[PDB]
Amino acid sequence: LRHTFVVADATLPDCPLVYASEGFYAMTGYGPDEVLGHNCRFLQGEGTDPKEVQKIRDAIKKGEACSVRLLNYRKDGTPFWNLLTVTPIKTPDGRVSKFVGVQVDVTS
Ligand SMILES: *[C@@]12=NC3=[C]C([C])=C([C])[C]=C3N([C][C]([O])[C]([O])[C]([O])[C]OP([O])([O])=O)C1=NC(=O)[N]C2=O
């Protein structure tokens, strides 16, 4: 299954991306210069379901894992459907350190 993988830093208050796989750049059209240090929400646009966005926002705050279907947009403006699964990574003290995401393009 063709998938992409990113890492967000949860020690910073707005979860900026700190590592992205070669496919994530190829799929979205953005280079690392425009991805690292930013929140993943730049991928969103008009037809992105705000209720679906809210489930990811809630789970991050509550430190749970979450799986949603989102409409995303490449850098060239064209849309694609992104099955996104975010997973919390905890330190031994139960605190969340990083969030990890698997993104699958499900436009079939
Ligand atoms: C994005 N992938 C992605 C990967 C990780 C590890 C995390 C933590 C989040 C994402 N997002 C969501 C984005 O960062 C943000 O959490 C949401 O927009 C909801 O929060 P807000 O405050 O903005 O409502 C991903 N979002 C995407 O659209 N595409 C992904 O690949």
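So for chain A, numbering is Swiss-Prot's, and the shown residues are 18-125, in order.
Header lists the method as X-ray crystallography, 2.9 Å.
Just so you know, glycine gets a Cβ as well, placed from its N, Cα and C.
Feature list (source: Swiss-Prot):
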BINDING   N56, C57, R58, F59, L60, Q61, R74, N89, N99, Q120  FMN binding site
MUTAGEN   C57 to A  No effect on blue light-induced kinase activity
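Feature map: annotations from Swiss-Prot on the structure.
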{"residue": "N56", "record": "FMN binding site", "Cβ contacts under 8 Å, 6 or more apart": "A25, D31, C32, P33, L34"}
{"residue": "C57", "record": "mutagenesis position", "Cβ contacts under 8 Å, 6 or more apart": "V23, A25, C32, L34, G118"}
{"residue": "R58", "record": "FMN binding site", "Cβ contacts under 8 Å, 6 or more apart": "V70"}
{"residue": "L60", "record": "FMN binding site", "Cβ contacts under 8 Å, 6 or more apart": "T45, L87, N89, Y90, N99"}
{"residue": "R74", "record": "FMN binding site", "Cβ contacts under 8 Å, 6 or more apart": "none"}
Assigned element (helix, strand, coil) containing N99 (FMN binding site), judged by DSSP: strand
Site diameter for FMN, Å, by largest Cα distance between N56, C57, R58, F59, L60, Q61, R74, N89, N99, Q120: 16
Three-state secondary structure, which DSSP defines for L60 (FMN binding site): helix
